[PDB]
Amino acid sequence: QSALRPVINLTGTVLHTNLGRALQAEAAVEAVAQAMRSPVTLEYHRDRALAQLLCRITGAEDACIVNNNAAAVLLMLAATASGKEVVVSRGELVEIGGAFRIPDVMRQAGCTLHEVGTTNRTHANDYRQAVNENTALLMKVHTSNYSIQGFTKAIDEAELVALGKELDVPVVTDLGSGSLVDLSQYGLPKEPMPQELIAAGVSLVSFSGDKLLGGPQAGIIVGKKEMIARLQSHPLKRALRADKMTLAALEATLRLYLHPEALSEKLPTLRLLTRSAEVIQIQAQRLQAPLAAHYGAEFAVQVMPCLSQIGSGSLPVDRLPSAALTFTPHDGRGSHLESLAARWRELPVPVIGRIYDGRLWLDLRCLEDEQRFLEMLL
Amino acid sequence: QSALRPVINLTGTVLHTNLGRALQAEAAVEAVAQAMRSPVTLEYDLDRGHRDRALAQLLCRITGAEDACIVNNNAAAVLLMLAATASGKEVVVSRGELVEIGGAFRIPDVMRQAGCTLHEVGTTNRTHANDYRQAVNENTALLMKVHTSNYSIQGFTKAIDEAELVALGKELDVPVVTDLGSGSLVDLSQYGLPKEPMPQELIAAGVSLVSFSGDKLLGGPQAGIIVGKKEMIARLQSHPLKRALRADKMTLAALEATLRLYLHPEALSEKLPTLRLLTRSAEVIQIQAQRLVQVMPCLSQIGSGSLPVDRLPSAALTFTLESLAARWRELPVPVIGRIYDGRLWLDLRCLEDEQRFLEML
Amino acid sequence: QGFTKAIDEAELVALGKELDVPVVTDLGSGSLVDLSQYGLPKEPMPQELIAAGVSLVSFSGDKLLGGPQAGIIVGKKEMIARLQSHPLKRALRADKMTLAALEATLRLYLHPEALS
């Protein structure tokens, strides 16, 4: 078995950054297989069908596609504000994962980071007082992995683009998550959409493709034709250009958003997120018997409510009811739990659970096919 | 129909840069589909764990280097290598290796982007080891050898090989890096094809870092693979640029499945579509062309990573023009031929499925 | 809330001791008792910061302390003496009713049983 081995994500995190983030749809898989097996018109520009599709969906003039959203932010800052100040709120200097920090990206991209306001309260006058002759951008970063609660104040995109129009300074956005549909319609927490930012007047909006979009690892920048053309002509773009499998997967995923009626079914990310809790309860009750019969004598397994995280691109707050299987040792020793976790991690198709509340939990929200999981766990 | 539509490459260029370069094997396709459909341990080591440690071990087994690094493409590989190993310092490159690939990649421009200073030595055709020696000073960070994959200078020429430059850098305490580009992992001369420099030879000769593509003569996905010294690779992985240049899980899955084909070379000419199309015999092409408007000898270009000289016999069917090509480009599966010698030629070297192709025409 | 990481006071004072740099804290609220005993959310205490090795801790007197508007800085004798001798201190010195209220309020914390 290889290291790029399939695993059954029972940790309750749908978009696990360490597990490949979003799963790909069957349409994306078929398009990718067709692109790999046979020659495709890659450059016979490279991303033009995708640019037109993003114009249809988001409503922006032009679009650029790069390796990932870190590459998107790097290219945006290097091709739009190289050698010039960029005004970012002091409460949006975000860190994602641990390798991506906004100040470090500003340093690499050759711009100067101008910090305004405070960590919790940033006012429009803080943006206004920093705009000078060296200022090239007003950059709003979407804090996708965290939220500040309490005495807070943030300037929305509409007010910031109004201020930039008044001061003749473009406004860009590092959206990150890139949810293309209103999640509130499915009961999920609402996240800002590229459509709203593009309509509000944001010059450039950069978002990921494997986050809430449900596609491949890609960095999608949508916005004004002139600034997108600036990005395309930058020397960095050649290093950051996207692969043909990436483009095929992104095109097939984006074509799913043209038919929203089946979107909750044909998109694995949405299908896993909007999965009802009653079906999870039924599946847990059905699966509770064979495991107890096989090796549940050492530690009993029962079904109680649990909480599941949406994953990357959303708040790490769970916010999602679900059902889980708990393996509670009889003698109350963590050695049994650690040994069981190691045994599962050494299986041909590893099953990853979570050590929560002194027990080993398997959250079945992200378990579509129970046959292979039952075979591996028996 | 989407613009990323299948196309039957009958132009004779197997590795067409504008047509996706190398087709991937069935093993790579299956690994990619498995990685897409199900979660994979991208950055979660079962034994946190790095993203491409399995790939690094596989590349150590194949090439023989200490460590490896995977980035978006070889342009990104060269950019990261120069920015993490020679930032703010001089890089000594022969004046006859300042290569341009495709049109968007240019060695001087990459050095400008990477923060290095390009030091050019020798002449376009004649570069001597003393030209390298006279340019090495306290600000020199690397001696860079770029493999001219898309061109060759013929006539009164002189190039310093990698062994001589490695010895010179060892004497002067300056590391030697190589932008191999093509990255052929097997001796092509064994298959009757022109020999190309291999990463194994450069690694054995003492090159600190060797960067090559994955969609060229390797036959895999678009990737930039840098193999070499553990310290140099660790410098690359810790650079801030790497986060922007890191490789996707589909890219890593395809690359690992492709690299595992090189562990069984006997079936490599069959499992690898690039090698299968390159080592396809001319008699079979002649038979297929006769079975499928005149059939005559033609010559097929290898494509990216090799010199654009044809150097490959084949048989092609000709249509005895512009409007025919325009009509063919509008099919659900477009057929692209070449307007050569006043005739429309369809080189049948890359035609793998006759039953499907015959339906459109 | 979310993907967060903060360096605690103990680790920071250890780092400052290693690098010979003092560590100060703007506590603000200045709760002198463990609020978790009363069912309210726990807040950092000046006692914990002083024990952990923080050179100076500044907190309000009208916030969670329950007294008058005052700024109370507690810590090392040398740095406190630096504060007292600063020219700003005359401008910032505390009033007599402020001191009376602060002393009477602090005397309540010596009898925690009736403090609630």
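Using the numbering of Swiss-Prot, the residues shown for chain A are 77-120, 129-462, in order.
When the header is checked for method, it gives electron microscopy, 2.7 Å.
Every residue gets a Cβ built from N, Cα and C, even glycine.
Taken verbatim from Swiss-Prot:
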type    : residues    : note
MUTAGEN : A:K224 to N : Still binds PLP
MUTAGEN : A:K295 to N : Loss of activity and PLP binding
MUTAGEN : A:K328 to N : Loss of PLP binding
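All features noted in Swiss-Prot, drawn onto the structure.
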residue	record	DSSP (3 states)
A:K224	mutagenesis position	strand
A:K295	mutagenesis position	coil
A:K328	mutagenesis position	helix
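Checking the mutagenesis positions A:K224, A:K295, A:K328 against chain B with a Cβ-Cβ cut-off of under 8 Å leaves A:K328. Within 10 Å of the C-beta of A:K295 (mutagenesis position) there are 27 other C-beta atoms, taking all protein chains into account.
Cα spacing between A:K224 (mutagenesis position) and A:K295 (mutagenesis position): 19 Å, rounded to the nearest whole number. Sequence-distant neighbours of A:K328 (mutagenesis position) (same chain, six or more apart, CB under 8 Å from its CB) are A:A111, A:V116, A:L118, listed in sequence order.
Neighbours of A:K224 (mutagenesis position), defined as other CB atoms within 10 A of its CB across all chains, total 25.
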